Amino acid sequence: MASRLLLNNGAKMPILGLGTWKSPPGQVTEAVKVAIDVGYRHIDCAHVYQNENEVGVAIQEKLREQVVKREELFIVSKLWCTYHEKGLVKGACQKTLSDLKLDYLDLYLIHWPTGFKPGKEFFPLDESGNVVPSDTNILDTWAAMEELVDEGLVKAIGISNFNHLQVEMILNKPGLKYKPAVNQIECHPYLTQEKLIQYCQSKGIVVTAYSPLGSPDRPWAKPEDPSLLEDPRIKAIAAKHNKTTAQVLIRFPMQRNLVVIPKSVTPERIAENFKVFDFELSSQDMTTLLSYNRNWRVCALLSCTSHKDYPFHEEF
Ligand SMILES: NC(=O)c1ccc[n+]([C@@H]2O[C@H](COP(=O)([O-])OP(=O)(O)OC[C@H]3O[C@@H](n4cnc5c(N)ncnc54)[C@H](OP(=O)(O)O)[C@@H]3O)[C@@H](O)[C@H]2O)c1
Ligand SMILES: O=C(O)COc1cc(F)ccc1C(=S)NCc1ccc(Br)cc1F
């Protein structure tokens, strides 16, 4: 199929990108270099991952080497929860731009819908371990994001981990100037997100699927959690196509018209994950993979469940 999807701003976003959460600073530079060489043109970043400077070094080297031109790359970062206050949004964006060594971002996302107390700590906690919320509401944060488009810092703005009521709040904002281009959410065969995806797609919002392999390096993994990569039913579908299970898990969201951003720092796996354009899962394989849904979420956090804007109390 097409390798890019059209956003509501007229820009084309590559459907496969490289994730960078948990990529150590001493390895992410090489990872990104190898990815660009092999053909990736979309990199998913965030300030909170604490490695944007090192991503930036990789991007600059490949621009300087003339392997790629800036306009061919699609670089995404995210506004952290401690910067939801209207006056802090621009500064947070500029810090990211400085670390990545760029003069504009292609897409800037609100990372989570919940605002936290501003400060140096990414997760400010109270004396009993609850996250300290800020009194900012998401509509005011959105207005600040829209000003970054007008100022030329970012080409498109979007959201991440927003449920459908939270998306609706933005779409019904008085004076809405730029609709969200993308909603980046957790999506894989154990959390298929049919309802939320259909909602978003109906509204012309592109969905990006994160943790498509089930994030087996997540820091809070437990020894007897489910493993997608070792699910024997998925292994059988892979075997039938002579692909790896990872390749099947990456191709899956592509055929649902989603963008997908697997993470790897391993050069062989970076190349393997890119070889997904030469095969098709059947309708039958797609429906079967959808049937494996268990509403199991990698990305959730108990310390934040008391926040009024925590997204996962809703059905979708
Ligand atoms: N918006 C948000 O809230 C949100 C939250 C979570 C994730 N994200 C984004 O989504 C990206 C992807 O999600 P994720 O990092 O949670 O995990 P993921 O991409 O589902 O899985 C990463 C794990 O899979 C391993 N892996 C990669 N390709 C493989 C292959 N071909 N065979 C076997 N193992 C393979 C990686 O190993 P190696 O690295 O050792 O090779 C790593 O341990 C993140 O990096 C981040 O950019 C955004
Ligand atoms: O968030 C990422 O992209 C990947 O995850 C993270 C990435 C980081 F670099 C630091 C913490 C997280 C965590 S703990 N994310 C879980 C989480 C954070 C805030 C809220 Br509201 C709910 C929630 F579930």
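Each Cβ is built from the backbone N, Cα and C atoms, and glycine gets one as well.
Sequence annotations record features per position, and here Swiss-Prot assigns active site, proton donor to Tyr49 based on experimental evidence. Cβ neighbour count for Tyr49 (mutagenesis position) (all protein chains, 10 Å cutoff from its Cβ): 20.
According to its DSSP assignment, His241 (NADP(+) binding site) is helical. The annotation NADP(+) binding site is assigned in Swiss-Prot to 10-19, 211-273.
Annotated substrate binding site per Swiss-Prot: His111, in sequence order. Within 10 Å of the C-beta of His111 (mutagenesis position) there are 20 other C-beta atoms, taking all protein chains into account.
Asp44 (mutagenesis position) carries a strand DSSP state (E or B). In this view, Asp44 (mutagenesis position) is surrounded by 25 other Cβ atoms within 10 Å of its Cβ, with every protein chain counted. The note that Swiss-Prot attaches to the published mutagenesis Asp44 to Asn is: Reduced glyceraldehyde oxidoreductase activity.
One entry in Swiss-Prot concerns the mutagenesis experiment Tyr49 to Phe. Its note says: Complete loss of glyceraldehyde oxidoreductase activity. In the three-state DSSP classification, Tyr49 (mutagenesis position) falls within a helix.
Cβ environment of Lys78 (mutagenesis position): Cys45, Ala46, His47, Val48, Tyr108, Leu109, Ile110, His111, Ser160 lie under 8 Å away, each six or more residues apart in the same chain. DSSP assigns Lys78 (mutagenesis position) to a strand in the three-state reduction. Listed in Swiss-Prot as a mutagenesis experiment, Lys78 to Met is described as follows: Reduced glyceraldehyde oxidoreductase activity.
In this structure, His111 (mutagenesis position) belongs to neither helix nor strand by DSSP; it is coil. What Swiss-Prot notes for the published mutagenesis of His111 to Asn is this: Reduced glyceraldehyde oxidoreductase activity.
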Legend entry - Whole-number Å value for how far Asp44 (mutagenesis position) lies from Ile261 (NADP(+) binding site) (Cα to Cα): 7
Legend entry - Rounded distance in angstrom between the Cα atoms of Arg251 (NADP(+) binding site) and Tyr49 (mutagenesis position): 26
Inset, instruction - Measure from each Cβ of the recorded positions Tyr49, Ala221, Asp231, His241 to the atoms of ligand 1 and list the residues where some distance is under 6 Å. - result: none
